[PDB]
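Report on one structure; see the data block that follows.
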Amino acid sequence: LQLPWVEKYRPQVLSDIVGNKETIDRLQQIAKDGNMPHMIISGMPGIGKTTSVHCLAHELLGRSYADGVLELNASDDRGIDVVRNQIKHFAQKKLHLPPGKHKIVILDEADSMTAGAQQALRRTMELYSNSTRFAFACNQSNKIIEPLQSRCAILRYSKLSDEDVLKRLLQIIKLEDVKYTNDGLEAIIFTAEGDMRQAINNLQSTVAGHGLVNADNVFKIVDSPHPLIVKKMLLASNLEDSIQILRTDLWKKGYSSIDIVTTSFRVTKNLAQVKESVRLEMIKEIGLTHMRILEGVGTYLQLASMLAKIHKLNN
Amino acid sequence: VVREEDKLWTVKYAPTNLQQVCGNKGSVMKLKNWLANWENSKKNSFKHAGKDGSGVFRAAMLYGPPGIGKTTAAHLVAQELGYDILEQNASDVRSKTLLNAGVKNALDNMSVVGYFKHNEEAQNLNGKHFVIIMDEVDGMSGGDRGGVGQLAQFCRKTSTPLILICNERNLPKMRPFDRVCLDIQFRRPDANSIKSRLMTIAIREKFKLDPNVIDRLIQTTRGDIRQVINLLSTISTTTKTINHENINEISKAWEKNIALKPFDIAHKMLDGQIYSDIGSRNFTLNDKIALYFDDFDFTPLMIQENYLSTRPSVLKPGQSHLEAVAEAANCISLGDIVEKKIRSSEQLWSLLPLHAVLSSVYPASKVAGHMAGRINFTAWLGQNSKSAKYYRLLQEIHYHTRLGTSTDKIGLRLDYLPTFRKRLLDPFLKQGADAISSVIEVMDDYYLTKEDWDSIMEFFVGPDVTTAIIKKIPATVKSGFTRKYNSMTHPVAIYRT
Amino acid sequence: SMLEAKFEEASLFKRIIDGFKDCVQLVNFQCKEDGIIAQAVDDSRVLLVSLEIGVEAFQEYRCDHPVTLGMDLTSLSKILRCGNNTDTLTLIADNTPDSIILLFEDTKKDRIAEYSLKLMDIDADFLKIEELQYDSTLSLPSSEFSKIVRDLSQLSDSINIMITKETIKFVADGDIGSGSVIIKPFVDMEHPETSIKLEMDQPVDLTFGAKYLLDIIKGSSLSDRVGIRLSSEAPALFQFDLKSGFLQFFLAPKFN
Amino acid sequence: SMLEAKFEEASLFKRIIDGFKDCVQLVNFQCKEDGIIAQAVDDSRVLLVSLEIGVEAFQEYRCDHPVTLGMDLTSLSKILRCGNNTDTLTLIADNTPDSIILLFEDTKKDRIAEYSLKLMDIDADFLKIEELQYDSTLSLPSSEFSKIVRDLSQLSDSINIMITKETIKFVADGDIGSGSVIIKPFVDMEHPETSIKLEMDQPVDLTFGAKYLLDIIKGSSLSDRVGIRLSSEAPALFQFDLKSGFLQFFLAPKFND
Amino acid sequence: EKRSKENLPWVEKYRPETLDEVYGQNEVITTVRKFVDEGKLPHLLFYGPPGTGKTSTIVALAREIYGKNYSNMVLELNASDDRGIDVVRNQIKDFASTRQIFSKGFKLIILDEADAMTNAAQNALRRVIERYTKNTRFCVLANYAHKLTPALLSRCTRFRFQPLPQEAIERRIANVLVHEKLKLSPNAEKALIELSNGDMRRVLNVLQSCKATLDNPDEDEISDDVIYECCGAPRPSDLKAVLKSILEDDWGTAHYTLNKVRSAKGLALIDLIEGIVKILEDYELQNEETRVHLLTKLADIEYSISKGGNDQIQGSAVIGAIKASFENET
DNA sequence: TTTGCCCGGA
DNA sequence: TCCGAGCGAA
DNA sequence: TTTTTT
Ligand SMILES: Nc1ncnc2c1ncn2[C@@H]1O[C@H](COP(=O)(O)OP(=O)(O)OP(O)(O)=S)[C@@H](O)[C@H]1O
Ligand SMILES: Nc1ncnc2c1ncn2[C@@H]1O[C@H](COP(=O)(O)OP(=O)(O)OP(O)(O)=S)[C@@H](O)[C@H]1O
Ligand SMILES: Nc1ncnc2c1ncn2[C@@H]1O[C@H](COP(=O)(O)OP(=O)(O)OP(O)(O)=S)[C@@H](O)[C@H]1O
Ligand SMILES: [Mg+2]
Ligand SMILES: [Mg+2]
Ligand SMILES: [Mg+2]
């Protein structure tokens, strides 16, 4: 098989990463001048965290990458025993590198590591820092214990903006000779929601499907994000329109009742424009329906009743 | 060998002597005084304590939040007084077995390294002795079974100075150390205590730091000096001036998002500020639910404990305090139902956010305001423990008396026990030691032991409480009761329960 | 290669490593034109291990410039256990090494096994162990010391040693009461190897941990005899003499 | 019955089964007039075992028409344990069978122990996977291969085999370091069983998972010599020869990262 | 399998064998077929409700890619298998990182019913999926997206299988009728499509039962009467009679009518409630309060029925709910 | 700002 | 005989 | 025994 575009066009140098401009600039500076600090990179899915850490490591270490990098992720064993033996030994080992370069321990998806294992890392990080530096990547930074956050440089990545995604997509499009219209790329950006991985996946899917990337071809295969549909449902002014949205855009498209109700909860939580007490009442009603569905009564009537009760509240 | 421009700023600017340590000067002096007089206090079996009261402790326990200078202080004091240092931390295995097979042998042993380091030096008394540093005691997880108890034992039975370090002193697992360690608190240092250091670093590394923003930096990292130095190191890579034009976004990007502990969670959740329009805009519903997830086994219990103890500022117009409390109580009950469903055989963890709202956020939103007293630990845990004990005792009594009665255990408590009290206790009050035989006859009829007698008398409440009545019974009657009971055999209902 | 040191039979290095493997974890070897000197300090910092292996132990030895090799004992031990005792073992190292090569060769079968062991960062300089003016110096067959130590280990977790004029006393006082062993310098011409030799300037009395001595006596397999040196208040020296070098244990005593 | 196959002693079949028990779970036996062949594939689909037992392994053998018997190896081994190593073991099957009969009978007494193991509906082809002209073919004593594998498995999770003109090289690189064993062909007319044979057209270099090799070497109990056949594009064949037939392991190599 | 395919249930006898026999998912089929044609297969996610063709499609894709010997060239795992963290780290990772035993080519791993896997296993999958993409492709299948982690969802190309539309079901029914020598009336076909809710399994199961219910399937014709008989479901006329009686008659007559209609064919109460809700959805109502009361009360009754309860009391509850709600209509 | 009962072991 | 681990199990 | 982030 040929490489999927997501892997084919994975950046290999820091200058090919879009977004988070100031942080990427700092990383390029570090890669040029060495002395890499301990660092924690955090943010939402598919915005360039793993890519940035690997690019930085490659540029720092050159041909010494094979012996000078220890990578561990969720597919690896990372219990307290591994931290106390394998990582400690790698931190203690001899390795001559050019001045300003250090061995690098990459702990990808570090937010799944247990608290005890994290505790076991503190003094290894402190004692061997003249030869080893640690890079953590995670999605939920609050899952890294405070003593480890204290020893690290904090790099919180923001979601990619429509302009960054558009720029990267245009690069790939020119490289692949893709025919497109502005509405098509705007539809791709709209459905990606700031996840570059999803933007490239849906671009490949549209091109494979229908050749030309216009809005209609995009929406033939790519769904508009159902959280936005649910938000529209929750904000409708009269009960009949909200029920119409539920019926046509969610229930008859095949979305499960449990998916609809959990999305309703998540969206109501974040509806900053509705006063908080109203959202608490709505959450109570949504939770009642959620419990009924989990008992096995996940019918369209239950969701319609949920909508009716929310309407009674917001009135 | 290692260039200075290859080192982390936290290493190249580490304090080299106790003077260079910022803040906590009183704590450092406490530690230094404790260690300096350790031999003198040892000569008196640690039975005489001076003005500071430090002469009766063989061990010292330092505590405080991250990156404020605890490890630095311990190592520097040990070096200044000329001791050899033996260190263990959370990267070591500190179980009871390993502790007993390892560091134990050094509690009363000279150091060979210390001997050979200062063999030439004349009159170096401390060079051959150890200071044992046990860093990161709070980090001892399941890989260190029995470790904390063994360390407390050492704190009582060590012949060489021992310093322990932890971040969370008030944790339950740290209780054993309470009476056997000299507690030294380290607090967050103030911006003034570190302004000179930060400005010196700015001069050395050639970037412009405006002193006026340093306070904000200090607030950004919550007094974490290691973190502030890390921040300066990282920011100065491309930004050579930290001032009022960039401090806001730097502070936002590097802000300490630390989980809170249970009493703190309860305090913040019941604060009325976060439930107002502006407060809700600033501290969002998602943030409140995250508070629930900081400690999701105690937060519902803490809220249920303390939601009656406020003066509320969020009351709706015409809604009295009691009506708001009733709404909160109703929501707490619903939350309990959800909680039951979560921990059933279904394992419905997807309801956890709902529970957070029903058990903690919604009732708090109903009664939030100011606290009319201190935040209290939940009483439900202890009351549940007590109830479990008494139900165990009731089961035992029930199956001793089963062959004679006709009832379930609940009927035994509600109906039978009040009459057993009149057949088993009141005759003592009305007849002294003449009732011994009759009481023994009843006990034999119902296969009851002396232990059952005590248990039964424990059960009564209200005007029928027995503790003071039995305390009043003359010791002659109790001794005669026990002697006559132990003088004979007694039938048994269930051998080897 | 800058360093090439060849044992005709790998069993030698193997027994040497087994001598002190169970009492330390990291060992620093220094190789120079005159041979190899190793130092190790245990985790508790109570015991020090010194090793000297001269050129006479090597079928061939070359080392252009001095070099230090920090090694973990467990890894080296497993690698050595992956080698034939009767094979020829060559320690090879290149300039500023990151690893040490152990090369086993059996020329009878034309079978070569090459292992590479990654070196360690040990930030601990060599300790000066210049000979001290010991108060007492004795020597006795290793087997007698091993038996005495093993027998006194069960009685108590500590062992006391007292050296007086023509008298050596070992004592263990603890949970199982008090057990004592008294010996004297006797010379037997029939079997000189089993002679007990003593030389005392001042009376000496020290105490030591039992586990440390149990680890120390594991070196009996390298030497038929053991020499012991003691001072008023100082580390006790226990020396086993190898064919061309020695293994020394410096044990810090108890206080008082 | 339609199929009747008598092992003089049940120990033969037990050792044969124990030779590959640990690698696979479900096994498919096809019995024909010329003997019994069997195939199995491990859970991860990385290893395939192929067994051949000829009529000479049996005191008596009869298979009127081809028959296929699918079964779980744990149940079969459990049953084989219930019988004695000394008794005569007769495998019996009927046409279109729902079970396989294992009949343990000792001539000394009149004691018959009959077990019936229910069979699975395992419908899978064997494909007779064997490439014609392998790049390199070598053979060496089983104990030496076992020793090399066991030593190198302590160092890494992967073992590389490199065959070049007149040299066989095993390599493993891991966290604490690396190991490399080089052997050369050699004929010793005094002890042919210690010989190391190597024929080769194209040099080869392939990486294998260590745990699979550790399972494969358990066949050494069934044969003094192991044959290894390697090709750039095919699974590696590890063959142990039995007095009558053979035990083969086909192990796929790792993808070149 | 045993004996002929004529011994199989119709839901399995008519399982699509090739991509051309998958109906009502044309956009997905076109896209994936041209993925295969061009050699560009990404990591796939098939999301959809029961019986819409997800497993059928992925197995047909494997058959097309690898030929008839696909089963020994893919790793298929579903909820009937253990898929804990250990399985991900050993079995899945080994298959992903190793060449094929039988025939050279890329590897395919099919995680059917992936919504049954734990969070920890799904997280372990992330870098397995990314690291071995060059030689391995994953396909994930699910009915419930909420049990899939955001990181797993990000890495897959998503395809939604819709509830099967009317035309696709009609064509499949025509094929079945030809093969079974069955006759089906137009009203019966409409009733079948209506009750299937776009689930092909329901269509096939009901059709098999209907054929079994005929006296002579060669001459007898499946009419809507037969469908309602075998399903034990209300006729539309019964639903309308009950609703009319509730909306226009006094309590005694409405209670009598509900009981008599139910007794006629032993109808279940929940089926009447479902049918009446479907009818009432199309009503134009002056007052939103009528809709609110109807929906909330009927949902409460449905939930109480799900736990058992007293059937007579629940029927009276339905009557009262509808009457009281329509009182708001004035 | 941390309860009540009371483990396994000495 | 004394002591409190770790869990909430009435 | 642990849902979500923007
Ligand atoms: N900033 C970016 N610039 C260019 N491509 C990107 C960027 N972010 C993501 N991608 C693309 O999406 C793919 C995945 O990027 P990753 O860095 O692995 O995302 P991630 O942040 O690590 O996602 P998680 O946290 O593991 S779900 C890359 O191979 C790129 O092809
Ligand atoms: N009071 C301080 N004065 C000067 N530097 C400090 C101070 N506190 C922390 N630092 C700096 O941060 C580095 C780490 O200090 P530590 O003493 O290890 O803090 P800590 O209190 O032990 O943090 P934990 O408990 O291990 S998270 C020091 O080497 C200094 O560079
Ligand atoms: N699009 C379809 N075209 C033809 N037959 C279908 C179709 N969908 C379902 N069926 C039929 O229903 C049966 C089940 O189809 P499946 O593809 O296994 O359903 P599914 O989507 O995997 O359902 P879940 O998600 O496992 S409950 C098939 O054997 C077919 O007989
Ligand atoms: Mg990533
Ligand atoms: Mg510290
Ligand atoms: Mg399916």
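Residue numbering in chain B adheres to Swiss-Prot, whereby the residues present occupy positions 290-786 in order.
Method on record in the header is electron microscopy, 2.1 Å.
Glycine too: its Cβ is placed from the backbone N, Cα and C atoms.
In Swiss-Prot this protein carries:
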BINDING   B:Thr299, B:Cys311, B:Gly353, B:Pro354, B:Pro355, B:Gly356, B:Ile357, B:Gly358, B:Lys359, B:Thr360, B:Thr361, B:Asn456  ATP binding site
MUTAGEN   B:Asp427 to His  In cs mutant CDC44-2; causes cell cycle arrest
MUTAGEN   B:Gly436 to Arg  In cs mutant CDC44-3/4; causes cell cycle arrest
MUTAGEN   B:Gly512 to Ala  In cs mutant CDC44-9; no effect
MUTAGEN   B:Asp513 to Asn  In cs mutants CDC44-1/5/8 and CDC44-9; causes cell cycle arrest
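Features per Swiss-Prot, on structure.
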| residue | record | DSSP class |
| --- | --- | --- |
| B:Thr299 | ATP binding site | helix |
| B:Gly353 | ATP binding site | coil |
| B:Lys359 | ATP binding site | helix |
| B:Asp427 | mutagenesis position | helix |
| B:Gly436 | mutagenesis position | helix |
| B:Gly512 | mutagenesis position | coil |
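Each of the mutagenesis positions B:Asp427, B:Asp513 was scored by the number of other CB atoms within 10 Å of its CB, and the largest score is that of B:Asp513. Close contacts with ligand 2, defined as a Cβ under 6 Å from any of its atoms, occur at B:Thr299, B:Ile357, B:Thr361 among the recorded positions B:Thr299, B:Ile357, B:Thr361, B:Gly512.
When Cα-Cα distances from B:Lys359 (ATP binding site) are compared across the mutagenesis positions B:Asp427, B:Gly436, B:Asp513, the shortest belongs to B:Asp513. Proximity to chain A (Cβ-Cβ distance under 8 Å) holds for none of the recorded positions B:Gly353, B:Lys359, B:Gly512. Closest by Cα distance to B:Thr299 (ATP binding site), from the mutagenesis positions B:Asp427, B:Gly436, B:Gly512, B:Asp513, is B:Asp513. Put simply, of the recorded positions B:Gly353, B:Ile357, B:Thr361, B:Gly436, the one whose Cα is nearest the Cα of B:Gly512 (mutagenesis position) is B:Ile357.
The recorded positions listed here (B:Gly353, B:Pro355, B:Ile357, B:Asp427) include B:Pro355, B:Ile357 as those with a Cα within 10 A of the Cα of B:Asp513 (mutagenesis position).
Residue annotation for ATP gives B:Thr299, B:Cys311, B:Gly353, B:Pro354, B:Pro355, B:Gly356, B:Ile357, B:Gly358, B:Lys359, B:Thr360, B:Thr361, B:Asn456. The furthest Cα pair among them is separated by 20 Å.
Cβ neighbour count for B:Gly512 (mutagenesis position): 23 (other Cβ atoms within 10 Å of its Cβ, all protein chains included). Cβ neighbour count for B:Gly353 (ATP binding site): 23 (other Cβ atoms within 10 Å of its Cβ, all protein chains included). Summary: among the recorded positions (B:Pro355, B:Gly436), the fewest other C-beta atoms within 10 A of the C-beta are counted at B:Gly436.
Looking at B:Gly353 (ATP binding site) and B:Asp427 (mutagenesis position), their Cα atoms lie 12 Å from each other. Within its own chain, B:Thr361 (ATP binding site) has B:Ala303, B:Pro304, B:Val310 as residues 6 or more apart in sequence whose C-beta sits under 8 angstroms from its own. Around B:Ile357 (ATP binding site), the same-chain residues at least 6 positions away in sequence with a Cβ under 8 Å from its Cβ are B:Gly312, B:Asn313, B:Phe475, B:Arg476, B:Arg477, B:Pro478, B:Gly512, B:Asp513, B:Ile514. A gap of 11 Å separates the Cα atoms of B:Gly436 (mutagenesis position) and B:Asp427 (mutagenesis position). Between the C-alpha atoms of B:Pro355 (ATP binding site) and B:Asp427 (mutagenesis position), the distance comes to 12 Å.
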